Amino acid sequence: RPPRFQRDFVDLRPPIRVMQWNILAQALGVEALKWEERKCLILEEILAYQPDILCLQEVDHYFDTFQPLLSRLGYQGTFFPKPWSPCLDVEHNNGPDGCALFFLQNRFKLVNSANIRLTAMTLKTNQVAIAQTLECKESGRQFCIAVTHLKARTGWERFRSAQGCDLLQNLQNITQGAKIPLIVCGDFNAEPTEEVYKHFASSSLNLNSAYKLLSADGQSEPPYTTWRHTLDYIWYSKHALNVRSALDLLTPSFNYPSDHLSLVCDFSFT
Ligand SMILES: [Mg+2]
Ligand SMILES: [Mg+2]
């Protein structure tokens, strides 16, 4: 059976379902897997999990594929490209990859939105973030959702730390301290041992990382979020939101369509 149907939700307890996924850019992708087939696997994965909020990185097919197909399913979407996408250094590419944020229109109202270009000690980086304030149409309850993709690879630890810090400061401005509860999705490109992780875990935004709740004592991150590194997280205001559920890890048409595992959580307000 296909991997999307191999994973099970673990009960931790009308919730808000958040999906976090580096989907692996087309231009950046023995035999190999064609774009036509692979994009379908990506779409089939999203439809199976039917999230309220979808946060993506490495999207280089936003305008031809994901926005028109997800719009038809009731998702309002926002896209923000990297200023110098590495996708452009590839022959026959489809343009720049970037971050993308989708949410169900029939359940949320957009309050405000911010396309952030991350800086690192005043330096303008190639990494971006999108932060949106959403309003739940049924309860009027407001929360902020952010999606980011931090700089990859060994050797950029101090750089990730700095740009992570800039993001934290931006979110702190938007959420006016803690007046507005917060959820952050990302490929942070750092293991829990890096400083940028420790900054998020110790920020005065009082964030916690969702997938830790899948571990035996709930006190440690999962052994990997790729398909041997743990690089993806979902962060949430620990005093305003609780995790009711999380999608557990895995172990041709059965190919997983990305080198990062999708993260999925169900949230509700405390
Ligand atoms: Mg990648
Ligand atoms: Mg990566």
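In chain A, numbers come from Swiss-Prot; the residues present are 121-133, 141-156, 167-364, 373-396, 406-424, in order.
Method of determination (from the header): X-ray crystallography, 2.4 Å.
Cβ atoms here come from the backbone N, Cα and C positions, even for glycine.
Swiss-Prot lists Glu195, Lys219, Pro220, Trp221, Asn263, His286, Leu287, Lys288, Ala289, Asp324, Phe325, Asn326, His414 with the feature substrate binding site, giving experimental evidence as the kind of evidence. Taken from Swiss-Prot, the feature Mg(2+) binding site covers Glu195. One entry in Swiss-Prot concerns the mutagenesis experiment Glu195 to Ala. Its note says: Slightly increased activity as transcriptional repressor. Lack of catalytic activity. Record note (Swiss-Prot) on the mutagenesis of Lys288 to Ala: Reduced catalytic activity. Per Swiss-Prot, mutagenesis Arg290 to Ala is noted as: Lack of catalytic activity. Listed in Swiss-Prot as a mutagenesis experiment, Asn326 to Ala is described as follows: No effect on activity as transcriptional repressor. One mutagenesis experiment named in Swiss-Prot is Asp377 to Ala, and its note says Slightly decreased activity as transcriptional repressor. Looking at Swiss-Prot, the entry for mutagenesis of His414 to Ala or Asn says: Decreased activity as transcriptional repressor.
Distribution of Swiss-Prot features across the structure.
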{"residue": "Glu195", "record": "mutagenesis position", "Cβ within 10 Å": "27"}
{"residue": "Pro220", "record": "substrate binding site", "Cβ within 10 Å": "13"}
{"residue": "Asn263", "record": "substrate binding site", "Cβ within 10 Å": "14"}
{"residue": "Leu287", "record": "substrate binding site", "Cβ within 10 Å": "24"}
{"residue": "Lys288", "record": "mutagenesis position", "Cβ within 10 Å": "21"}
{"residue": "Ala289", "record": "substrate binding site", "Cβ within 10 Å": "14"}
{"residue": "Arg290", "record": "mutagenesis position", "Cβ within 10 Å": "8"}
{"residue": "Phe325", "record": "substrate binding site", "Cβ within 10 Å": "26"}
{"residue": "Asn326", "record": "mutagenesis position", "Cβ within 10 Å": "23"}
{"residue": "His414", "record": "mutagenesis position", "Cβ within 10 Å": "21"}
* Using only the Cα atoms of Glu195, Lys219, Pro220, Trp221, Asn263, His286, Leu287, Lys288, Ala289, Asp324, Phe325, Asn326, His414, which the record gives as binding substrate, return the largest interatomic distance in Å, rounded to a whole number. => 23
* **Sequence-ordered recorded positions from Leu287, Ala289, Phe325, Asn326 with Cβ under 6 Å of an atom of ligand 2** => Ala289, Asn326
* **Å between Cα atoms of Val167 and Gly156 (gap: 10 unmodelled residues)** => 14
* Ignoring the 9 unmodelled residues, how many Å lie between the Cα of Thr396 and the Cα of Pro406? -> 17
* Asked: Which mutagenesis positions from the set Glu195, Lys288, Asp377, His414 come within 10 angstroms of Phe325 (substrate binding site), judged by C-alpha positions?
  -> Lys288, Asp377
* To do: Could you tell me, to the nearest whole Å, how far the Cα of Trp364 is from the Cα of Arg373, given 8 unmodelled residues between them?
  => 8
* To do: Between the Cα atoms of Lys288 (mutagenesis position) and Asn326 (mutagenesis position), find the distance and write it as a whole number of Å.
  => 7
* Asked: Could you give the Cα distance in Å between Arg133 and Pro141, the residues bounding a stretch of 7 unmodelled residues?
  -> 13
* Spatially closest candidate among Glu195, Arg290, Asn326, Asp377, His414, the listed mutagenesis positions, to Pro220 (substrate binding site) (Cα to Cα) -> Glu195
* Expressed to the nearest Å, what is the distance separating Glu195 (mutagenesis position) and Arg290 (mutagenesis position) at their Cα atoms? -> 15
* **Shortest C-alpha distance to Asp377 (mutagenesis position) - which of the recorded positions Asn263, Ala289, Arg290, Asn326** => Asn326
* Cα-Cα distance linking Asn326 (mutagenesis position) and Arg290 (mutagenesis position), given in Å to the nearest integer -> 7
